[PDB]
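Asks: Below is a structure I'd like to ask you about.
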Amino acid sequence: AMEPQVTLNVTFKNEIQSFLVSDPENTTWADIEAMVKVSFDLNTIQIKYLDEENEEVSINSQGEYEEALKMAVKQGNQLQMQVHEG
Ligand SMILES: [Cl-]
(Lines of atoms letter the chains of each structure in order from A; the text may use other names.)
(Lines give C-alpha, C1' and ligand atoms only; values in the text may rest on other atoms or scores of the structure.)
Protein backbone atom coordinates (compact mmCIF):
# COMPACT_ATOMS: atom_id res chain seq x y z
CA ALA A 1 0.00 0.00 0.00
CA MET A 2 -0.82 2.45 -1.36
CA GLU A 3 -1.32 2.44 -5.14
CA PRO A 4 1.39 4.49 -6.84
CA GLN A 5 0.91 7.13 -9.53
CA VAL A 6 -1.39 6.25 -12.45
CA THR A 7 -1.25 7.81 -15.96
CA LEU A 8 -4.62 8.31 -17.71
CA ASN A 9 -4.14 8.74 -21.42
CA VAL A 10 -7.40 10.21 -22.57
CA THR A 11 -8.47 10.51 -26.20
CA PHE A 12 -11.19 12.80 -27.42
CA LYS A 13 -11.41 12.56 -31.22
CA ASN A 14 -7.93 13.53 -32.48
CA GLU A 15 -6.80 15.03 -29.23
CA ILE A 16 -5.04 13.21 -26.42
CA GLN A 17 -4.14 14.31 -22.91
CA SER A 18 -2.31 12.33 -20.28
CA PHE A 19 -3.23 12.98 -16.71
CA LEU A 20 -0.74 12.10 -13.96
CA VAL A 21 -2.81 11.09 -10.92
CA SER A 22 -0.54 10.84 -7.88
CA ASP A 23 -2.53 8.74 -5.44
CA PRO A 24 -5.33 7.03 -7.26
CA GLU A 25 -6.73 5.30 -4.11
CA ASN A 26 -7.31 8.79 -2.91
CA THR A 27 -9.46 9.81 -5.92
CA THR A 28 -13.07 9.48 -6.89
CA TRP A 29 -14.55 8.89 -10.31
CA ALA A 30 -16.39 12.18 -9.99
CA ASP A 31 -13.07 14.05 -9.65
CA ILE A 32 -11.73 12.36 -12.74
CA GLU A 33 -14.81 12.94 -14.88
CA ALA A 34 -14.77 16.57 -13.86
CA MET A 35 -11.13 16.96 -14.97
CA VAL A 36 -11.85 15.40 -18.34
CA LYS A 37 -14.95 17.61 -18.83
CA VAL A 38 -12.94 20.73 -18.04
CA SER A 39 -10.12 19.70 -20.30
CA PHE A 40 -12.19 18.97 -23.36
CA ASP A 41 -15.17 21.29 -22.73
CA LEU A 42 -17.76 18.51 -22.54
CA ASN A 43 -20.97 18.36 -20.55
CA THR A 44 -22.31 14.82 -20.87
CA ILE A 45 -19.63 12.25 -21.40
CA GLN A 46 -19.06 8.53 -21.55
CA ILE A 47 -15.56 7.22 -20.83
CA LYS A 48 -14.31 3.77 -21.82
CA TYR A 49 -11.04 1.91 -21.23
CA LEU A 50 -9.01 -0.90 -22.69
CA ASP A 51 -9.12 -3.92 -20.34
CA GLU A 52 -6.99 -7.11 -20.15
CA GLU A 53 -9.37 -8.67 -22.72
CA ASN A 54 -8.45 -5.72 -25.00
CA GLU A 55 -12.12 -4.71 -24.94
CA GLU A 56 -13.38 -1.12 -24.49
CA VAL A 57 -15.47 -1.02 -21.31
CA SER A 58 -17.53 1.69 -19.65
CA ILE A 59 -16.65 3.44 -16.43
CA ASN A 60 -19.88 4.91 -15.06
CA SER A 61 -19.30 4.67 -11.27
CA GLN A 62 -16.80 4.84 -8.41
CA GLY A 63 -16.80 1.02 -8.36
CA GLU A 64 -16.02 0.64 -12.04
CA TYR A 65 -13.26 3.19 -11.61
CA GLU A 66 -11.61 1.30 -8.74
CA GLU A 67 -11.67 -1.90 -10.82
CA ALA A 68 -10.01 -0.06 -13.72
CA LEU A 69 -7.25 1.06 -11.35
CA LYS A 70 -6.62 -2.49 -10.05
CA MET A 71 -5.95 -3.40 -13.64
CA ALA A 72 -3.75 -0.33 -14.25
CA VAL A 73 -1.47 -1.53 -11.46
CA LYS A 74 -1.03 -4.77 -13.39
CA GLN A 75 -0.36 -2.85 -16.62
CA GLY A 76 2.53 -0.57 -15.72
CA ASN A 77 0.39 1.98 -13.89
CA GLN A 78 -1.47 3.45 -16.84
CA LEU A 79 -4.90 3.37 -18.51
CA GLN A 80 -5.92 4.10 -22.09
CA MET A 81 -9.26 5.87 -22.04
CA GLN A 82 -11.58 7.12 -24.75
CA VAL A 83 -14.16 9.90 -24.25
CA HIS A 84 -17.29 10.36 -26.30
CA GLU A 85 -19.93 12.98 -25.63
CA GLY A 86 -23.58 12.07 -25.03
CL1 LIG B 1 -22.01 12.51 -17.70
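Along the chain as shown, the residues are counted starting at 1.
For all residues, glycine too, the Cβ spot is worked out from N, Cα and C.
As annotated by Swiss-Prot, domain 'PB1' applies to 5-86. A mutagenesis experiment is reported in Swiss-Prot for this position, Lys13 to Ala (Swiss-Prot position 12), and the note states: No effect on interaction with SQSTM1. The mutagenesis experiment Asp51 to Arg (Swiss-Prot position 50) is recorded by Swiss-Prot, whose note states: Loss of interaction with SQSTM1.
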Asks: Which whole-number value in Å describes the distance between the Cα atoms of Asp51 (mutagenesis position) and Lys13 (mutagenesis position)?
Replies: 20
Asks: Quick one, of the mutagenesis positions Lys13, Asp51, which Cβ has the fewest other Cβ within 10 Å?
Replies: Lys13
Asks: What are the helix, strand and coil residue counts for the domain 'PB1' (5-86) according to DSSP?
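Replies: DSSP composition of the domain 'PB1' (5-86): 28 helix, 32 strand, 22 coil.
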